[PDB]
Amino acid sequence: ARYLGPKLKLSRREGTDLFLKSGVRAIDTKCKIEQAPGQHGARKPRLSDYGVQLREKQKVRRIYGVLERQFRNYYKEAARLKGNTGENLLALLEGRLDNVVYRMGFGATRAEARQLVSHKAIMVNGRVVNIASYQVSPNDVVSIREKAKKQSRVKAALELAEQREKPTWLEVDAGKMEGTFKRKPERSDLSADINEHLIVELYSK
Amino acid sequence: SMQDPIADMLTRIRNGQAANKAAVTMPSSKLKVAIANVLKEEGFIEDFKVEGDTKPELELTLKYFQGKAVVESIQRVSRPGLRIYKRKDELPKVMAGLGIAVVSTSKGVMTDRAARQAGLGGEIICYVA
Amino acid sequence: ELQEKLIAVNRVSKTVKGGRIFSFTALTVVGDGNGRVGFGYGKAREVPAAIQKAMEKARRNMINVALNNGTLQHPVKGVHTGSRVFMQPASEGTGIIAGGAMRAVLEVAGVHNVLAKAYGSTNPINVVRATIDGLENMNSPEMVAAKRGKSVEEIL
Amino acid sequence: XXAXXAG
Amino acid sequence: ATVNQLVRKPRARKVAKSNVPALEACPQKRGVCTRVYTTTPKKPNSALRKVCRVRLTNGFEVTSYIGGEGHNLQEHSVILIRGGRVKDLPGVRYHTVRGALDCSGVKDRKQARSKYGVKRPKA
Amino acid sequence: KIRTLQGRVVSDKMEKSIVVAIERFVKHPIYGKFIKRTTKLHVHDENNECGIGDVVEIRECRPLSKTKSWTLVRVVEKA
RNA sequence: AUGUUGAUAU
RNA sequence: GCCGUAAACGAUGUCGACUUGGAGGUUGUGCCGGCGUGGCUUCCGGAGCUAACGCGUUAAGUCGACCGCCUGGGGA
RNA sequence: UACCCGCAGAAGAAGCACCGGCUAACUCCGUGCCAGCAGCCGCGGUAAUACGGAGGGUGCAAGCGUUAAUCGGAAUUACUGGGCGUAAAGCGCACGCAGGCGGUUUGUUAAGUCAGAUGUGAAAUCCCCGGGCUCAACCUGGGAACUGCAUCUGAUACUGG
RNA sequence: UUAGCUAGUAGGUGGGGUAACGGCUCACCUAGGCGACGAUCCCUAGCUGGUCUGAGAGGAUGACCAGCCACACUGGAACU
Ligand SMILES: [K+]
Ligand SMILES: [Mg+2]
Ligand SMILES: [Mg+2]
Ligand SMILES: [Mg+2]
Ligand SMILES: [Mg+2]
Ligand SMILES: [Mg+2]
Ligand SMILES: [Mg+2]
Ligand SMILES: [Mg+2]
Ligand SMILES: [Mg+2]
Ligand SMILES: [Mg+2]
Ligand SMILES: [Mg+2]
Ligand SMILES: [Mg+2]
Ligand SMILES: [Mg+2]
Ligand SMILES: [Mg+2]
Ligand SMILES: [Mg+2]
Ligand SMILES: [Mg+2]
Ligand SMILES: [Mg+2]
Ligand SMILES: [Mg+2]
Ligand SMILES: [Mg+2]
Ligand SMILES: [Mg+2]
Ligand SMILES: [Mg+2]
Ligand SMILES: [Mg+2]
Ligand SMILES: [Mg+2]
Ligand SMILES: [Mg+2]
Ligand SMILES: [Mg+2]
Ligand SMILES: [Mg+2]
Ligand SMILES: [Mg+2]
């Protein structure tokens, strides 16, 4: 129930940085980011409509580290909830605690943030939550626990967060090591690279 | 034999429009005239007129706009072989409200718009669009 | 400016004394994305030239669709040959719910939200023709008001 | 026949 | 059909038919091999395809295919059959399950091992 | 008002009983056409007034015989 | 006047 | 007297209404060789329809009523 | 017992199917219409992306495949929503009982039809807005819904009498 | 590719019977009653809320949960 394999070959397949390394150095220096993985990597075959849709869904999944069953449930939810289904889906994925812990800047990667949550180093409005998929709601404080504040992982991550673009929907304090989930991110707040309608098509077919 | 004079009127209009006829003349009846009013008031036909006593003849004057005939379609709905009656909540919107359904309600023949407003259902005579 | 889309490439054959002469057909659609759409069908011995021929024909044979805020005015039925298409206006954020041939016509035409179904033959050429036949004979309130000799709010 | 052709 | 005709005689649905009637809506059935033999496929194929006539627990006699390279079935071998025709053996509507009951798994198989009843190589 | 049905008399041969056909008229559940659907009732006719042809009003009551749980109210029309 | 046939797969 | 079937065919059910034309054939009739007006019929063809071929006021067009019939090839 | 606290150490914890097209994923070797594959089309006859293995890859993941079974796609029984010159389909032709359908005007009736009201349509389930289990599944508050049925009272255009 | 079925049968009168209406039963009378709107006969089947699928209309289904029915080795009978 997690991908434990090599992280860059995921990125190389998608042909795009999925932030599965910390960003201490460029992805270009760590791998051949241009080339897809394996023997027939340099080959770039003509991709079908299904293949385009698939690769888009697999991109978004691989960023947030969601496996297919759980991802499909998010789609079903996003479709159920009112509004545009595609932007609903990305909202649900941003709402995940392991993502929120990454976005604030406590994990270097989302898999590190997932290790933080998993290992009972995170609190949400006081209480310890060790579920990666937990939906962090608006006006919720997320916090490092006092034993976990001494970790070098958290401080080092908080430095990398400054180099990254700041989420407008999160207000964080690096000193106290806690941040508010102010509001649900709009589609504008999230990246324009993700083509959510392709994912909607993929599950709508 | 002749067993649906309404379908016959609709067909005379449909055919007459296709044949770029100025006017179409059928044998008259109260219900035909009632429909002719709704088609006049909604602006599908131009005018009508009954003429005669023993055998009255209805005479619809047909409309054409920019060359084309105004009645795009005109479909019998309720027919002798299968009567269609709808409640007020289930009245049909023809062409998303851009066309009419002619409805015989307890308060006379009228559009489905007028029937919705009057809070009545009834027999769905035809669609026009 | 124009969204060009390739729907179908097909290999076709005439027989001669020598044997079979193969050639390529390309079916394309072009549109502005604001209710102007045209299909083109081009034949050549090579696929590129068939496509280039299809695109050139498509640009010269565009028609005007009277759209309503990125969806249809009303339900429409198109027919061509064995293709019977049905298309219905949808709510915002529906997307195009359509098969691949109809999808391409509707995307380039500028229909964002629509429920479509192709009944009968799903032959790409005839489906495209039935769809565009549908779109071009879709009435707006304004032209309905015009023909009936009323105002738009009398109609609506 | 010929126990099974065209030459 | 007129409405009055349908009122008098409604639409009958296409009845539909099993391609695996001897299973009697069961995922598998057991049986006993009466004959184990080879047979030649129809055109355009050529082979000696390994089949067995089988008497099922429910009394039906069927031919079943034995898939994979090599098998250990003789007459009076107890085997498990499942649905699945062999396209180029007319009459063969079932496959034997390799590695169920007396039918062995395929020797020295490495890929699609679950399909051929082969336990995982010890690595 | 008291609940009554109305129907034609189809048999009067029983002593102090009639058979009454209640003609209903029903939209067909599938095909939408309106269909005549009879329902016959054995009906108590004390005095033996009614004959075949007559329209009659009838009301439900206690069982009177094996087949009768309906009584004559009035003859609406005669033949 | 008559005047047969052309193995299998590809 | 029986049989009860045929590529028993227009491979096109019956009845009714409506919808540009042209050239004939046949059989009435009215008005004065012409000018109408009915019936039945052959060929062409327009819109429309049709997968196409074609059909096209004697529709396979546009409609209504009722009936008959079809539901992959074989097995039949 | 849930839960909390402490300890030690990455320690105790990844497979299954697939990669000719449909369908995301390709090469080498072996085999040589054999052995075998196959949902459908098909593949294998000595240079096999289709067999078998390997390397690489794709998809799912404590599951993954296969088989069985239902609906869908199938407007392929077509009420919504199909056909019948030649594709399957007009009885060989008629008369005609039951049945279906019925020109036009007025009155009347109120069966169909329509309108309103009332009663009923168990709870659960589904759906919506909330709440509670760290989350979720799950549990649960209130609603909506239950498209129906009956009764009563009106309407009278249309259909019936 | 089941067209006729039915003599307590259908109705009446009176007596008996049941907690209760009733051919529930009996005697007598009448000759009815059911059926192409499918009786009778044959096969299959517990029914429903629902469930699965479906855009819907439908199609399929009735395991768990809840309502109703039926049965308790087989056949029959009453007693309390
Ligand atoms: K010979
Ligand atoms: Mg799981
Ligand atoms: Mg088709
Ligand atoms: Mg020859
Ligand atoms: Mg015959
Ligand atoms: Mg014939
Ligand atoms: Mg012609
Ligand atoms: Mg591919
Ligand atoms: Mg080789
Ligand atoms: Mg299946
Ligand atoms: Mg269907
Ligand atoms: Mg068909
Ligand atoms: Mg033939
Ligand atoms: Mg034929
Ligand atoms: Mg005939
Ligand atoms: Mg006759
Ligand atoms: Mg009438
Ligand atoms: Mg009434
Ligand atoms: Mg909660
Ligand atoms: Mg509730
Ligand atoms: Mg309820
Ligand atoms: Mg009347
Ligand atoms: Mg007595
Ligand atoms: Mg009784
Ligand atoms: Mg049973
Ligand atoms: Mg459907
Ligand atoms: Mg059932």
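The residues of chain C that appear here are 10-165 by Swiss-Prot count, in order.
Placed from the backbone N, Cα and C atoms, the Cβ positions cover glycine too.
Residues or ranges marked as domain 'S5 DRBM' by Swiss-Prot: C:11-74.
Secondary structure at C:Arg20 (variant position), as computed by DSSP, is strand. All protein chains shown were included, and the count of other CB atoms within 10 Å of the CB of C:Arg20 (variant position) stands at 9. Under its natural variant entries, Swiss-Prot includes C:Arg20 to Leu with the note: In strain: SPCR9; spectinomycin resistant. Not a ram mutation.
Among the sequence features in Swiss-Prot, the natural variant C:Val21 to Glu is noted as follows: In strain: SPCR7; spectinomycin resistant. Not a ram mutation. Annotation for C:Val21 (variant position): same-chain Cβ neighbours under 8 Å, separated by at least 6 residues, are C:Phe31, C:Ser32, C:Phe33, C:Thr34, C:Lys52.
Annotation of the natural variant C:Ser22 to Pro in Swiss-Prot: In strain: SPCR13 and SPCR15; spectinomycin resistant. Not a ram mutation; the original residue is retained in the structure shown.
For the natural variant C:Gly104 to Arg, the note given in Swiss-Prot is In strain: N-660; suppresses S12 streptomycin dependence. In the three-state DSSP classification, C:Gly104 (variant position) falls within coil.
In this view, C:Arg112 (variant position) is surrounded by 21 other Cβ atoms within 10 Å of its Cβ, with every protein chain counted. For the naturally occurring variant C:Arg112 to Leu, Swiss-Prot gives the following note: In strain: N-421 and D-1023; suppresses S12 streptomycin-dependence.
What Swiss-Prot says about the natural variant C:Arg112 to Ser is this: In strain: NEA-319; neamycin resistant.
According to Swiss-Prot, the naturally occurring change C:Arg112 to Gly is described as follows: In strain: NEA-314; neamycin resistant.
The note that Swiss-Prot attaches to the natural variant C:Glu151 to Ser is: In strain: B. Contacts of C:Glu151 (variant position) defined by a Cβ separation under 8 A and a same-chain sequence distance of 6+ are given as C:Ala75, C:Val161, in order along the sequence.
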(request) Just jot down the residues in the same chain as C:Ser22 (variant position), at least 6 apart in sequence, with C-beta under 8 A of its C-beta; none if empty. (result) C:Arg29, C:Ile30, C:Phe31, C:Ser32
(request) Give the distance between the Cα atoms of C:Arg20 (variant position) and C:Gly104 (variant position), rounded to the nearest whole Å. (result) 32
(message) Neighbour count, 10 Å Cβ-Cβ cut-off, for C:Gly104 (variant position): what number do you get?
(response) 20
(request) Specify the secondary structure state of C:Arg112 (variant position) as given by DSSP, simplified to three classes. (result) helix
